[PDB]
Amino acid sequence: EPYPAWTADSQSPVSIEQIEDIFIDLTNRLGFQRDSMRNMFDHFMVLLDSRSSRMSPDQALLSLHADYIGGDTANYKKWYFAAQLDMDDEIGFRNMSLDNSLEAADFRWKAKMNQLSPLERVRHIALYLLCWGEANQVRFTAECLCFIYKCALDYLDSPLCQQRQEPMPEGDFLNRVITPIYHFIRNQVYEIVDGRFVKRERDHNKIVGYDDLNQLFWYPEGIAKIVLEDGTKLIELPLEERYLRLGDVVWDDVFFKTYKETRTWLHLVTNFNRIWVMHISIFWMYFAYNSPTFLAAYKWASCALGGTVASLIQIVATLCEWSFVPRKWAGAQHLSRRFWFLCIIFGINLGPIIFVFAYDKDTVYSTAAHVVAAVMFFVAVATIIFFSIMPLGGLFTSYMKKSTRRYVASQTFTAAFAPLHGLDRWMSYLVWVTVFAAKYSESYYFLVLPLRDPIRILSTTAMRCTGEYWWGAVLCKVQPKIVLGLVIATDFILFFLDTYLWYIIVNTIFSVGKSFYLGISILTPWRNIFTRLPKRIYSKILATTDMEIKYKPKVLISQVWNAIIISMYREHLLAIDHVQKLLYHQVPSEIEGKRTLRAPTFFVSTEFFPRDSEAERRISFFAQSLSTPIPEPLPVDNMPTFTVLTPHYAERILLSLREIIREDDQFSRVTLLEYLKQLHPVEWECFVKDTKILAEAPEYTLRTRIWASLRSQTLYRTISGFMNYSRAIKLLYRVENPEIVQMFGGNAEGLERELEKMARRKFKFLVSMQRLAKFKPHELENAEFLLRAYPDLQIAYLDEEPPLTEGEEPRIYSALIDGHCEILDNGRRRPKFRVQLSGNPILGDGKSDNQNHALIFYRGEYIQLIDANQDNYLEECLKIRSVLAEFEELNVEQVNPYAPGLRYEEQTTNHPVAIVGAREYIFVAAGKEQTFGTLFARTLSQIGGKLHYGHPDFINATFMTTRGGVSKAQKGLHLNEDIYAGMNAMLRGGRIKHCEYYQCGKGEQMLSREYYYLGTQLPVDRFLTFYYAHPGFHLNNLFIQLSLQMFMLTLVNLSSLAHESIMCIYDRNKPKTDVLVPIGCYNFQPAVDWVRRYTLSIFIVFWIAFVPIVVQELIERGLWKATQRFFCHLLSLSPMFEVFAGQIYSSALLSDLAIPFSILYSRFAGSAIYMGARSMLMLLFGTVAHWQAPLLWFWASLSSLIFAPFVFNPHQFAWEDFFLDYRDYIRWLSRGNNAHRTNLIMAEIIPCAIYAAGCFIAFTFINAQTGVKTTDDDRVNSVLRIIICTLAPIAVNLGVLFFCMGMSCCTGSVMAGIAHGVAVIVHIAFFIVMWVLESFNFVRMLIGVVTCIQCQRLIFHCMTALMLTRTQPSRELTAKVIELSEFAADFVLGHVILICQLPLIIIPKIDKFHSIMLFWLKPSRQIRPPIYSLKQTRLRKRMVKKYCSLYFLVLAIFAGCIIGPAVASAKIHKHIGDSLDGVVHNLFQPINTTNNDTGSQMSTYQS
Ligand SMILES: OC[C@H]1O[C@@H](O[C@@H]2[C@@H](O)[C@H](O[C@@H]3[C@@H](O)[C@H](O[C@@H]4[C@@H](O)[C@H](O)O[C@H](CO)[C@H]4O)O[C@H](CO)[C@H]3O)O[C@H](CO)[C@H]2O)[C@H](O)[C@@H](O)[C@@H]1O
Ligand SMILES: CCCCCCCCCC(=O)O[C@H](COC(=O)CCCCCCC)COP(=O)(O)OCCN
Ligand SMILES: CCCCCCCCCCCCCC
Ligand SMILES: CCCCCCCCCCCC
Ligand SMILES: CCCCCCCCCCCC
Ligand SMILES: CCCCCCCCCCCC
Ligand SMILES: CCCCCCCCCC
Ligand SMILES: CCCCCCCCCC
Ligand SMILES: CCCCCCCCCC
Ligand SMILES: CCCCCCCCCC
Ligand SMILES: CCCCCCCCCC
Ligand SMILES: CCCCCCCCCC
Ligand SMILES: CCCCCCCCC
Ligand SMILES: CCCCCCCCC
Ligand SMILES: CCCCCCCCC
Ligand SMILES: CCCCCCCCC
Ligand SMILES: CCCCCCCCC
Ligand SMILES: CCCCCCCCC
Ligand SMILES: CCCCCCCCC
Ligand SMILES: CCCCCCC
Ligand SMILES: CCCCCCC
Ligand SMILES: CCCCCCC
Ligand SMILES: CCCCCCC
Ligand SMILES: CCCCCCC
Ligand SMILES: CCCCCCC
Ligand SMILES: CCCCCCC
């Protein structure tokens, strides 16, 4: 018997016979495929059965007609009111507010659909379904389908076609109006070569995709660009004669690009322009206030000048946005009409300032110069507030004239955000008001106020040196100012980290506080969740409130709790003597003889679960998750149907048999069977017990296959353990209604058949086996076994068939095979349906296409789309009637969507819910426990919303199918393949909520076109919430790294200034003896104290935003480790010990986010090492020149970043694997061998030149002698040293290369060997010559080496960029030179690293310790080869002993290169060399001069 909720009622308007005739009529008179008509007829009736199972059929049909075409929710009405009768701006106006006109048409539409007959509505819905089920891959472009549907309906509703009596040929709709569009889509890629298709290589800015292809149908002036074959526009023809000529149009003169994304940094200035306005514009005022050194009017005038900057960003953003949209495409006049209103505000804000600034000096105008400057400070505060609110894409729009288009993007498909009202609307303002209040309040007292003394000191004090030779002392006189500039600049980036710092705190405080105020899970009443289980199971899993005959509320709970436990036992998770204490036992009544129900001892108040196993983990969560409020479920006779999708490219259905044993000692450990036995050694015993009991053969082989496949990672386990929905639905049905059992008691087969029939009508499984036609003969047997095991599965695959005639592409179908179909002699089943596609439906590279070709067969109302590896245990598979109630449609009352009056302000179902994610974060003794809970909460709140925006689990099919698909992938767009659907269903109108009582079971997109639609149009609270989660987290990790390279550049300048000064001794209590006791000195102690207050605040932002993830990634073990650490540090150094222990976290994180030395070192060089060395030399110079106390907190961090990958290797430190690794390293080193274009050159040259000038300036000043009291004609001429020590090694390399080329002209291994040998030695010797030139002074030599390295790097980069921007011998010279120079660095830098491990090998036994530590870290299927005989042992010892001598000789050479000048610095006691006229005092003039010219001396000049 057929669909029983529509066909078996006496109130349905139309019968199935009158429904099938309509589907046959349209097929006959339009040419739809016969197998697609038979498919959509079943999909339309299943969808009408379920929705009519909880209401009346007369209302079910109306609700279906109001959700596909015609209601306020349907996408067709929204397209009709926006691209067929204009009226796009009147929709944006209404949304902002929350004869022609708008009501005069909305009322007409609403009163026209109200007088339709039930037999006339079916004809409307079927026409949409038949088009949607056949237009392949045009489903990604929703609007094309609406246009085609309108054309077809117009043709069918004209009286002319009625007289014609010959029907269109079959397969016409596909070969005539759908195939040209697909041919256009495919040809934008995949150029044809001689025989096949290959990926055409072209710039990713001339490739139109689906987003550009469907965007043409949003405007009436976009629809009017369709040109036919002959040349005329398509609008000329009448409405009725427009469908026939729809195959003549050429889709190549009609489609354009419409976004055209540019460079990356040009997008961030115009998308998030409300973050650069409320930070920079206030950082200006804060400093301009307390900086009098550049009266009282000038103070307010210079503070109010910060309203000009708050408008300059708003001008430079509109100017950048001018280069995204096309020229004349709708939404361009608004840019030009807004650029001329921004200039007026800029002019007004800059006007009176020019007056007040330069018209005040000692004239009679003080009366009218303070009033004009006090009002500008209040005008330039209105501008800052008005530009931090009021989205960029929507301001100055009320005042605009009619024009044509008022907005820049469509306000009905790009901006329809759900209002989010209720209580969250009020709790969303508070979170941001408090955050910004706290940030702006404490960022002024601890970051800007204590910086007003160094500003006054450093801006006035002047130096006295001799100076250089080409520019005298003009550069050494203004040093303090150069230091002050860098100090402010590096404190402008630390102003952006603070606001992300406060967002973490104020978002955890609210979560904890509200979860306490709601009283859910207060403290931890652990013996309460188990205490009251039955009352919760009787009201949250059974729908008894509408079942009546209230009787025996314990037998039902008994049945449910017995089944849930017996299943766990059957999975071999509990012992047989263990389940007896954990089950509802029934015992006969000794009083009379009747029956009695008992309860478990576990369950009223002893190894209840074995050693905190998976059984404990599951029964804990199941009982703990019923506390949270859960909506009341419906009876199992009224729940809607649903479906499960799963893709499959190439996975393993089963373990085979050769793969289970194989060979043992050729990989890790032994055979996989014994591996699994060792991993889980109790259920193997349960399995063998059951096998013996059954045996009380190949089938044993099959059972072993099954037992292995349920473990490891296959596709059979997902299907086997994910089909528990069927068992749950049968169990709930039989438990709920007992009368059905008694009517035919004694017929177990009949009862089973009834239950199966009911549970087969409410759950469908669908797996999309792509490329099933070309499986191997062994691989197809597993697929054939799946259908035999479960005779209700459904598979969809891509068939194929030879072309009709030679020369054309083959025709490929799309087929579905069930498990109840009859088998053929070929060994394959007859497909139930076969729909012809229009070509290879795979053009991308993701899984989107595979999900798309099989989305036709999705019968139901909701979809759970899963991955290829899921668990979904049975206990969490029982509350499926409650998670489907999040889609709040099950308990409502229908209100006849079409009705007179009731305008669109007082409706309720306006924003339906689209996606429903699942709960993804899986979890003084009392004080320690509370602190641990708070730390876990803080760790969760980091990803409480970060990874939870659009991760989809359930999908509203009706909503997310008529507009786009379930997910999209293309070469053009690139979001995440998984975050696109959730971020695109939010700005079409839908909502996104998520349940928290369900276990799931599991930048390059800054250039997207949806960040542009979101960050330019969202309201303020929503924009801040969106920004500080996805883009803000990625953009924060770039500021932390950028604010640690600006610090090393100011430390060098500020420590090269404290090394040549007297410093005016200063006490930090009350140093107001304003005589500056060393008399004549200049005090820099407050400036030097700034370093102490920066290291303190750069580690707070580290111990709150990077350490809490150690809990997440170390929750494996560490409770006992923490207990042991507390025991071993109960009376230790306390804070000092904790601080020193706060260094292993960086190493752990680095190694976790991170083996031969060659590969290990080459994988990290260029990302953490090449920067580490250059940032370590600078720190060494800084810590040698002045040695501030809080500077060794950087040494640990920089030393634990380049030593982490080399400490967590399995076997490295023993004695000889090290030397074999060294052998391999040496061999590899010997044979290693490694305005449209003005942005490429400046992308990587400007920051590499500023960083070089910053070091050159610091190097010149330390040589420029100060306080020396000499004559003018001394100077130092220190510039020439840099030129000598920079370009000379390049000259030597080039000369050697030329000489060796000539010698080859008149066995290249020796060539390379000698070249490398001289290249290393030249750099090592010119390291020494720079030390010699500075008269053997270490401190003023380190800064000479660093600047030489920087200048060489700059030269190489610029030369490479030039030689590739703009001759072949020149190329083969420059490339070789660059490689030969970089080889010396690659030979020195790593080789030093490998020397520092020398003292860590002399330990008599270290490998045992290291192995113990790494094994505690994790075991990984260990292995140890005992393959050792005399011959190779002798060879091993020979080679190991032979290379140790070279390893301890290179170390001696390096040590003798350093100790030499350190002992040769004593014998020499005079100046070295005397020259004149441009090289005078070339080496370094002073040998015994002093720089302490302080004391009673009253007036001296010493120029
Ligand atoms: O790229 C995608 C993935 O990015 C992952 O995050 C890493 C990010 O951690 C890395 O930044 C580090 C810096 O953190 C490090 O500076 C240290 C500070 O973090 C700390 O607070 O203070 C010490 C003081 O010594 C600093 O050294 O410096 C290194 C040096 O390069 C940076 O790498 O940057 C990576 C590339 O930008 C980035 O990938 C993220 O966790 C993943 O989720 C993401 O997929
Ligand atoms: C005194 C001895 C050393 C002489 C060093 C000669 C460098 C000669 C020039 C060069 O090689 O400079 C850089 C490499 O700098 C470095 O190794 C700096 C670290 C040096 C540590 C020395 C410790 C004693 C090239 O960097 P890249 O262009 O590779 O960076 C972009 C990514 N590819
Ligand atoms: C007003 C603030 C200006 C900030 C400019 C920052 C420039 C940084 C240049 C150096 C970056 C690191 C180069 C290795
Ligand atoms: C009743 C009006 C409430 C307005 C709330 C605005 C919140 C703005 C937060 C960010 C300010 C910079
Ligand atoms: C009159 C002397 C003015 C000197 C200004 C120096 C500014 C340095 C800015 C550095 C930014 C990275
Ligand atoms: C009036 C003298 C100006 C001297 C040149 C200053 C250049 C500053 C560049 C700073 C780079 C970090
Ligand atoms: C001050 C912010 C202006 C935009 C900064 C962009 C940083 C990333 C560039 C790649
Ligand atoms: C925008 C310039 C405003 C000039 C005001 C002058 C006032 C003069 C009062 C005597
Ligand atoms: C929420 C705190 C707002 C500012 C409180 C007062 C700060 C000090 C004013 C003197
Ligand atoms: C809400 C945090 C406010 C912090 C105020 C810091 C200054 C306290 C008074 C000096
Ligand atoms: C002169 C002070 C030196 C302090 C130690 C510098 C080297 C530290 C290596 C960890
Ligand atoms: C952990 C290493 C500590 C080194 C201290 C160096 C002190 C130098 C004082 C001049
Ligand atoms: C001295 C600073 C006063 C306040 C500046 C404007 C703050 C706007 C939120
Ligand atoms: C500082 C102003 C930059 C403006 C860039 C305009 C780019 C147009 C292609
Ligand atoms: C003494 C009269 C001063 C009036 C100032 C008016 C300023 C208007 C912007
Ligand atoms: C001399 C002090 C004048 C202060 C004027 C304040 C005006 C506020 C709108
Ligand atoms: C001088 C103290 C200024 C404090 C400003 C607080 C602003 C809160 C929005
Ligand atoms: C960036 C936050 C700095 C917080 C400093 C607090 C200092 C307390 C003594
Ligand atoms: C203000 C944005 C541009 C900054 C200079 C160019 C940076 C290129 C990496
Ligand atoms: C801090 C900006 C100063 C502007 C006035 C300079 C004369
Ligand atoms: C534009 C800010 C400075 C004005 C100076 C006028 C002399
Ligand atoms: C001196 C008071 C400091 C309070 C800090 C609160 C975060
Ligand atoms: C005469 C000035 C020469 C400057 C050279 C800078 C590298
Ligand atoms: C005194 C001139 C300005 C110095 C600071 C610029 C950031
Ligand atoms: C905030 C400006 C950053 C410029 C340098 C980017 C590498
Ligand atoms: C005459 C001033 C020259 C400055 C050079 C800075 C690199």
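Residue numbers in this text run from 1 along the chain shown.
When the header is checked for method, it gives electron microscopy, 3.5 Å.
Cβ from N, Cα, C; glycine included.
What Swiss-Prot says about this protein:
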MUTAGEN   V122 to N (Swiss-Prot position 302)  In 1082; temperature-sensitive mutant; no gross alteration in beta-glucan content of cells; when associated with DEL-GSC2
MUTAGEN   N290 to K (Swiss-Prot position 470)  In ACR79-5; selectively resistant to antibiotic arborcandin C
MUTAGEN   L449 to S (Swiss-Prot position 642)  In ACR1A3; selectively resistant to antibiotic arborcandin C
MUTAGEN   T628 to A (Swiss-Prot position 828)  In 1014; temperature-sensitive mutant; no gross alteration in beta-glucan content of cells; partially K1 killer toxin-sensitive; when associated with DEL-GSC2
MUTAGEN   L655 to R (Swiss-Prot position 855)  In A6; temperature-sensitive mutant; lower beta-glucan content of cells; when associated with DEL-GSC2
MUTAGEN   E876 to G (Swiss-Prot position 1111)  In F4; temperature-sensitive mutant; lower beta-glucan content of cells; when associated with DEL-GSC2
Closest of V122, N290, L449, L655, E876 to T628 (mutagenesis position), Cα positions, mutagenesis positions only: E876
Integer Cα-Cα distance in angstrom, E876 (mutagenesis position) to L655 (mutagenesis position): 28
Most Cβ neighbours inside 10 Å, all chains, among the mutagenesis positions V122, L449: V122
Cα distance (Å, whole number) from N290 (mutagenesis position) to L449 (mutagenesis position): 8
Nearest-integer angstrom distance between the alpha carbons (Cα) of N290 (mutagenesis position) and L655 (mutagenesis position): 74
Entries of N290, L449, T628, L655, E876 (mutagenesis positions) sitting next to ligand 9, with Cβ under 6 Å as the cut-off: none
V122 (mutagenesis position) to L655 (mutagenesis position) - Cα separation in whole Å: 50
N290 (mutagenesis position) CB neighbourhood, other CB atoms within 10 A: 14
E876 (mutagenesis position): secondary structure state under DSSP, collapsed to three categories: helix
Local Cβ density at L655 (mutagenesis position) - other Cβ atoms counted within 10 Å: 21
Across 20 unmodelled residues, the distance in Å between the CA atoms of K1002 and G1003: 25
Least Cβ-crowded entry, counting other Cβ within 10 Å, from the mutagenesis positions listed as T628, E876: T628
Modelling gap (11 residues), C1306/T1307 Cα distance, angstrom: 14
C-alpha separation across unresolved stretch of 35 residues from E696 through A697, Å: 15
